[PDB]
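Novice: Below is the structure I would like to discuss, written out as structure tokens.
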Amino acid sequence: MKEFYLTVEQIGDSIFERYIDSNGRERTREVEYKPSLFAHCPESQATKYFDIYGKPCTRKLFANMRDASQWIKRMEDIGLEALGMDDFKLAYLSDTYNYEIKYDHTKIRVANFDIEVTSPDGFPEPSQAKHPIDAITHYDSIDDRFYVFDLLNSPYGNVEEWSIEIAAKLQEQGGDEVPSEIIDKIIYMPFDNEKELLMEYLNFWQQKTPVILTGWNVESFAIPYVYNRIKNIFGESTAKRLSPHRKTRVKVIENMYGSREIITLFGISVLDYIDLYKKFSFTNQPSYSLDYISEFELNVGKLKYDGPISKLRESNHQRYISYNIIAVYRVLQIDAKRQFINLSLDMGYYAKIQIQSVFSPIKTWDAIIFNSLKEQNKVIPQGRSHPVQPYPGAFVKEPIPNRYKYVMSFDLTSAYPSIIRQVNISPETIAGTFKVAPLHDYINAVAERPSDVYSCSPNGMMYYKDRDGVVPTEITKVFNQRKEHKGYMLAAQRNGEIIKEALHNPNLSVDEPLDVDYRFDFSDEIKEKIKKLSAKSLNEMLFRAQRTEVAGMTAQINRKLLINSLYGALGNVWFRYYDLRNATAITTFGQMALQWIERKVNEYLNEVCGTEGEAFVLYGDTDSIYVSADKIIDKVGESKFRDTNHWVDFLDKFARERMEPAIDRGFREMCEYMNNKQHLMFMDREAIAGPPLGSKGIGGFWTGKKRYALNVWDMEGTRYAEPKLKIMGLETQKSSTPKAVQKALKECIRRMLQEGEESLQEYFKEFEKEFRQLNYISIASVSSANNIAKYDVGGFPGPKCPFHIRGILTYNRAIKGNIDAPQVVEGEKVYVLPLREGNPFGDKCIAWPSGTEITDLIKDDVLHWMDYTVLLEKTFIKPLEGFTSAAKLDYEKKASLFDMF
DNA sequence: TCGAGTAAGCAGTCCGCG
DNA sequence: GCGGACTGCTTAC
Ligand SMILES: Cc1cn([C@H]2C[C@H](O)[C@@H](COP(=O)(O)OP(=O)(O)OP(=O)(O)O)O2)c(=O)[nH]c1=O
Ligand SMILES: [Ca+2]
Ligand SMILES: [Ca+2]
Ligand SMILES: [Ca+2]
Ligand SMILES: [Ca+2]
Ligand SMILES: [Ca+2]
Ligand SMILES: [Ca+2]
Ligand SMILES: [Ca+2]
């Protein structure tokens with residue numbers, strides 16, 4: 001097999017590389033890599049190396065990496081550009097793996113671990129590590145085993161061994177319900193003392209050294225705790241054994257307020273699953289506790305226990321160990337579904353970077369572009385410093401707030417990447433500038449043609465047309481991968497809808513789910529077999545289809561993220577190819593494209609409707625238009641349609657056969673106007689929206705920019721078994737809005753769009769009457785909590801104190817003195833509740849850590865003093881009043897003459 | 001919240017507005 | 001009471 005790296009590091013003048021050799025075995029090597037860098041030279045000097053602008057360079061070969069770094073510094077002292085890849089390990093990977101890497105994941109040791117630390121006096125700080133580590137569960141992907149290290153004797157209690165038999169039993173048997181599928185995979189090791197536990201863990205780690213190291217909060221908690229505890233007991237040299245090269249660095253990480261420490265383990269790639277989840281999941285969660293996320297992702301019940309976690313080991317060591325094991329398993333289950341490790345490996349090997357660098361699109365793209373240029377013997381420019389400067393973005397149309405009955409939407413496929421490719425925007429394709437007219441003049445096609453030679457953006461920039469830039473070339477490659485995965489995702493989605501339909505008529509039989517590839521649209525034969533299947537088999541198939549859809553979603557949306565982040569990197573001062581001229585060329589072209597096509601669509605529809613000045617485009621944001629279809633439906637007449645699906649078909653056909661060709665003609669003209677390299681503006685239909693045929697539903701409404709709801713029957717070619725709400729920006733979509741309130745507002749919206757005013761009024765009246773019975777967590781607001789210290793003046797709110805921070809200060813006074821009470825962590829999320837006048841907490845609100853029950857010390861009093869009236873008004877009535885006033889509906893029945901009878 | 005970008009919405013504070 | 005200046009937070013692209 002072809003060799004591939006596992007990890008790479010620079011340590012002084014050596015590269016340390018762990019790799020898989022041609023026989024599939026893990027090896028390590030130290031290489032005295034001599035890096036090269038480059039300086040500009042005279043034309044009279046014969047060279048093969050040129051910078052991206054075509055200027056000749058001489059290659060400087062250094063005796064070692066330190067010599068190279070020193071040269072860069074002296075070049076700065078002289079005032080001359082030092083060209084080339086200054087991150088020497090990326091140059092090493094490029095030289096050592098000069099081919100497309102094919103990796104074999106089965107050979108990569110992926111370790112997933114979690115530790116337990118009993119602490120009586122509050123949160124056990126990793127930097128201090130003052131308490132014994134009393135459990136470690138470490139799952140190894142190569143062995144497929146859970147290695148459990150269990151401390152039986154501690155200063156906080158001596159306990160009996162954990163029992164695998166009880167662990168396996170149902171909770172109704174007094175057991176722990178450790179999943180039966182992992183029972184046989186547990187290797188249990190009890191220890192009489194912590195010193196032996198840790199020495200054995202280190203010997204184990206040496207034998208089975210992680211390449212990828214993951215878990216939940218492993219980077220911020222488990223790793224620094226283990227390192228520091230070992231350091232405290234044995235000394236630094238022993239703790240450094242967590243690195244295969246015995247090198248570690250305390251790394252200080254900082255944002256806007258304050259900083260924290262992590263331990264860099266040289267020769268390991270730490271991908272903390274909480275951070276993978278945050279970057280790649282496209283959620284914003286009220287809580288990031290593993291319990292909360294596991295419940296959300298997997299629909300598994302919260303791991304229940306009596307009393308605080310600080311007393312769990314002494315009171316129920318059995319459950320304590322089983323819960324540690326289950327926690328490790330939960331992360332593996334989340335990864336089986338979301339596949340973020342697979343994503344990271346794919347992206348990392350594609351770019352030829354340390355796998356942990358997938359968190360940085362700047363590093364990822366720097367490596368991709370360097371590798372690409374190096375292939376042509378071209379030399380990358382030196383990174384420079386730039387001051388942070390603002391630049392303009394997208395155009396968003398101001399919608400008239402209203403109900404909108406029939407709507408068809410359209411938006412550009414990968415808009416900004418497509419603009420980059422179409423215009424040929426790249427650092428080395430800049431050709432010059434032209435005199436800019438006001439944007440309105442380009443939108444209306446009255447400005448003079450920018451260039452008859454070069455490809456243009458309405459910000460004034462011109463680009464070469466003779467050859468593709470490296471940015472267009474490389475962005476296209478990732479875009480093509482994105483397109484492939486999106487195809488699989490949508491097929492799985494369409495397949496899911498087939499199963500949902502079949503589930504209306506399940507067969508009374510005993511059978512099996514069909515063995516199929518959900519990434520491909522079901523054949524006629526498969527469809528026929530599905531119609532004969534039982535509910536059990538159909539539901540299993542649906543689950544599998546939905547898992548395939550999620551897998552495709554991860555692969556496609558994060559490739560979309562990668563290419564969109566190349567655009568974004570052009571506007572980040574740390575990117576080697578930072579250039580506000582190029583970032584603004586993209587955004588200004590975007591503004592033109594949207595407004596140009598708005599004009600074209602309005603013109604087209606006015607023509608086919610025989611009107612003048614009618615605005616068919618009611619809204620658009622960045623690269624999208626929303627077209628009112630009322631007049632199209634009315635041209636045929638509603639009574640002509642057999643059912644909802646009939647008019648959906650009709651609008652679908654109209655969009656595909658009439659609208660899209662008109663849109664395409666419009667953009668081709670724009671391409672010619674701007675003299676672009678290639679027409680790539682592809683504005684495909686997104687949604688077909690409207691009320692159910694014959695209902696009183698309003699179909700859709702807008703309240704403002706970035707705030708709307710549509711009742712959708714077809715989304716990008718997926719014809720739903722049941723209509724689905726597309727809601728953007730409204731409170732149902734915000735993580736700050738209480739859970740039960742999101743749910744209620746969504747049902748209000750459903751009723752508005754599908755059923756009408758009277759249905760809405762019925763539901764509202766019921767919710768208002770019953771909501772005080774809702775569990776307090778479900779009606780609590782959520783907020784991130786930054787700068788608690790800033791607004792804390794002797795335990796009381798300082799000037800301009802935010803509402804949620806005020807709540808935290810209230811909480812802090814109420815739990816004062818107790819080291820046992822959960823502390824609100826700076827920068828994390830809190831639940832927030834309003835409190836009635838005269839309450840014993842002495843302020844108008846209280847906040848506590850999100851994803852948790854408020855501590856028993858104050859729970860009863862919070863429950864007694866919760867201000868339900870304020871809750872309802874702020875979170876439910878105010879937003880609902882917004883939706884209904886926009887839609888020109890009333891959520892409460894107004895008086896009429898009929899009342900008199 | 002270490003980690004690519006801008007536009008733009010709403011909650012809340014402070015305080016004017018005769 | 002609402003609206004502007006401002007902070008804080010969050011979402012649509
Ligand atoms: C979602 C998103 C969009 N954008 C910008 C670039 C996008 O091309 C543009 C339009 O956003 P989208 O319409 O959300 O995405 P897209 O057009 O790139 O891809 P597709 O519609 O095919 O799924 O907005 C970002 O810069 N960052 C982002 O995270
Ligand atoms: Ca735990
Ligand atoms: Ca788009
Ligand atoms: Ca599309
Ligand atoms: Ca059937
Ligand atoms: Ca869009
Ligand atoms: Ca009490
Ligand atoms: Ca206001």
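Looking at the header, which is where the method is noted, we find X-ray crystallography, 1.8 Å.
Just so you know, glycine gets a Cβ as well, placed from its N, Cα and C.
Taken from Swiss-Prot, the feature Mg(2+) 4 binding site covers A:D411, A:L412, A:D623. Annotation source Swiss-Prot lists Mg(2+) 3 binding site at A:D411, A:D623. Looking at Swiss-Prot, the entry for mutagenesis of A:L561 to A says: No effect on the ability to recognize damaged DNA. Increase in probability of nucleotide incorporation. Looking at Swiss-Prot, the entry for mutagenesis of A:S565 to G says: Increased incorporation efficiency of correct dNMPs; when associated with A-567. Quoted from Swiss-Prot, the note on mutagenesis experiment A:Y567 to A is: Inserts both dCMP and dAMP opposite 8-oxoG rapidly and with equal efficiency. 100-fold increase of dAMP and dGMP when situated opposite guanidinohydantoin. Increased incorporation efficiency of correct dNMPs; when associated with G-565. Here Swiss-Prot describes A:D621 to A as a published mutagenesis experiment; the accompanying note says: Drastic decrease in the efficiency of incorporation of dGMP. One mutagenesis experiment catalogued in Swiss-Prot, A:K706 to A, is accompanied by this note: Almost complete loss of polymerase activity. Record note (Swiss-Prot), mutagenesis A:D714 to A: Complete loss of viral replication. The unchanged residue is displayed.
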Novice: For the binding-site residues A:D411, A:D623, which one has its C-beta crowded by the most other C-beta atoms within 10 angstroms?
Specialist: A:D623
Novice: Which of the three DSSP states, helix, strand or coil, fits A:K706 (mutagenesis position)?
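Specialist: Reduced to three states, the DSSP call for A:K706 (mutagenesis position) is coil.
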Novice: Might you list, by sequence position, any residue in that chain lying six or more from A:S565 (mutagenesis position) with a Cβ less than 8 Å away from its Cβ?
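Specialist: A:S565 (mutagenesis position) has long-range Cβ partners A:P361, A:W365.
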Novice: Just jot down the residues in the same chain as A:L561 (mutagenesis position), at least 6 apart in sequence, with C-beta under 8 A of its C-beta; none if empty.
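Specialist: Non-local contacts for A:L561 (mutagenesis position): A:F280, A:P361.
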Novice: Output the one of A:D621, A:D714 that, of all these mutagenesis positions, has the highest number of other Cβ atoms within 10 Å of its Cβ.
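Specialist: Answer by Cβ density within 10 Å: A:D714.
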Novice: Within 8 Å of the Cβ centroid of the Mg(2+) 4 site residues A:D411, A:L412, A:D623, which other residues of the same chain have their Cβ?
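Specialist: Those within range, site residues removed, are A:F410, A:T413, A:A415, A:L594, A:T622, A:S624, A:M683.
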Novice: How big is the gap, in Å, between the Cα of A:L412 (Mg(2+) 4 binding site) and that of A:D621 (mutagenesis position), rounded to a whole number?
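Specialist: Spelling it out, the Cα of A:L412 (Mg(2+) 4 binding site) and the Cα of A:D621 (mutagenesis position) are 11 Å apart.
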Novice: Between A:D623 (Mg(2+) 4 binding site) and A:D714 (mutagenesis position), how many Å separate their Cα atoms?
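Specialist: Counting only the Cα atoms, the answer is 20 Å.
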Novice: May I ask for the distance between A:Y567 (mutagenesis position) and A:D621 (mutagenesis position), taken between their Cα atoms and rounded to an integer number of Å?
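Specialist: A:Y567 (mutagenesis position) to A:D621 (mutagenesis position), Cα-Cα distance: 18 Å.
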Novice: Select the closest residue to A:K706 (mutagenesis position) from the following recorded positions, measuring between CA atoms: A:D411, A:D621, A:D714.
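Specialist: Comparing Cα positions, the closest of these recorded positions turns out to be A:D621.
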Novice: Using a 10 Å cut-off, grab the number of neighbouring Cβ atoms around the Cβ of A:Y567 (mutagenesis position), all chains included.
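Specialist: By my count, 23.
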Novice: On the three-state reduction of DSSP, what should I expect for A:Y567 (mutagenesis position)?
Specialist: helix
Novice: Quick one: which of the recorded positions (A:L412, A:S565, A:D621) have their CB closer than 6 Å to ligand 3?
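Specialist: Only A:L412 meet the Cβ criterion.
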